Amino acid sequence: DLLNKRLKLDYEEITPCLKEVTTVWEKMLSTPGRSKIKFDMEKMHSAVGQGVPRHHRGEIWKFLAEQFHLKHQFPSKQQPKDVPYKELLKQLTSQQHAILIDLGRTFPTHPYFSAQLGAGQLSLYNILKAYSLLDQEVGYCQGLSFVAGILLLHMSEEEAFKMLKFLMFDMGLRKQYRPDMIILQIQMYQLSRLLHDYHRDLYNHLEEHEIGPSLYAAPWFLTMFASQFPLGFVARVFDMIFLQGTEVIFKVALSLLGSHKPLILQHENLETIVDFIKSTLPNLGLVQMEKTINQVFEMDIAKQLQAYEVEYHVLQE
C-alpha cells in the first residue's frame, strides 16, 4: 500500500536533493489548473538542474509532460486512440512470450521486481501487454520493459501506462522500437558522427579497430541506460528527458564516451575496447555521474543531430 511507493523508491541518489528545491517543486506542483498553465522554461530548467526529489519524481515527470503538451501542438493524424487501459487488458496479446523473456531481466535485484510474476512484475507485464495492443506495429520490442519499468517505479500502474503512451507517441520514442530497426540504425550513425565532430581522437581510435556504435550503444538507446547504469543516474537522465526530449540519450552517450576517452584510448583491440565500454564504463562513481548529468544538461546538439539525419539519407542513395 503506501509501502509500495517505499518499496519502489528504494535506490541510491547520486546527490540527494536538498530542502529548498523540494520547496520550489511543491509550489509548481500545487498550482491550481496546473495542466493549463505554461511555466517559464528557465525556472523549470533551474528546478530540474537543482534536483528532483525522489518522493515527487513521478508527479514531476507528469508535470513535465503537461508542459511538453502545452509547448508542442502534437497533431491530429498520428494520435493513438483512446481504448482505456482496463479495456485493452481484456484482450490477449501475441507479444506475451517476448514480454515474459525480458520481464525476468528487468531490474531483477530491485525488491519490487525480484519476485517472479510478483505484484511488481505483473503490473509491468500488464502495462507492456496493453501497450503492445495499442501500438501493434511496435508490439513489444526488446529493452522497452526497462522504460516502462522506470515509469512504474515512480507512479501507479495505470499512470505508468499513460506516461508510456506519452513518451512513446507524443515524444516520439516509439520510432526507435519499430521492428525494421531503421531508426535505430540512423541513431547509431548519428552517435558516430557526433563522436567524429566532438571527439575526433576517440572517433579515429574506434574506427581504426572497426568499432561502430552498434557494438555497444544498442542497450543505451533501447533501455535508455536502465539495463546497465545505476538507478539513481538513470532517474536523473529521465528527469532531463521529460524536460528536454529523448535526444538527451545522445547527450548522455556523447558525455560518457568523451569522459572515458583517455581510458578507451588505452585499449588496443575490439575485445578490450568493447568490454570496457560495456562492462567497465557503467561502473561510474558518484562524482562522475554528477559531472555527467551537469554536462549533459547544458549540452546543445539538436541541429547537428538533425544534419546527421539528412546526411544519412544522402549517403544511402
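Note that chain A carries Swiss-Prot numbering, so the residues on display, from first to last, are 750-1066.
Technique stated in the header: X-ray crystallography, 2.2 Å.
Cβ coordinates come from backbone N, Cα and C, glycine included.
Annotated domain 'Rab-GAP TBC' per Swiss-Prot: 800-994, in sequence order.
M930 to A appears in Swiss-Prot as a published mutagenesis result, with the remark: Substantially reduced RabGAP GTPase hydrolysis activity. When Cβ atoms from all protein chains are considered, those within 10 Å of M930 (mutagenesis position) total 15, not counting its own. Reduced to three states, the DSSP call for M930 (mutagenesis position) is coil.
All protein chains considered, the CB of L1019 (mutagenesis position) has 13 other CB atoms within 10 Å. Under its mutagenesis entries, Swiss-Prot includes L1019 to A with the note: Substantially reduced RabGAP GTPase hydrolysis activity.
Geometry remark: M930 (mutagenesis position) versus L1019 (mutagenesis position), CA distance 24 Å.
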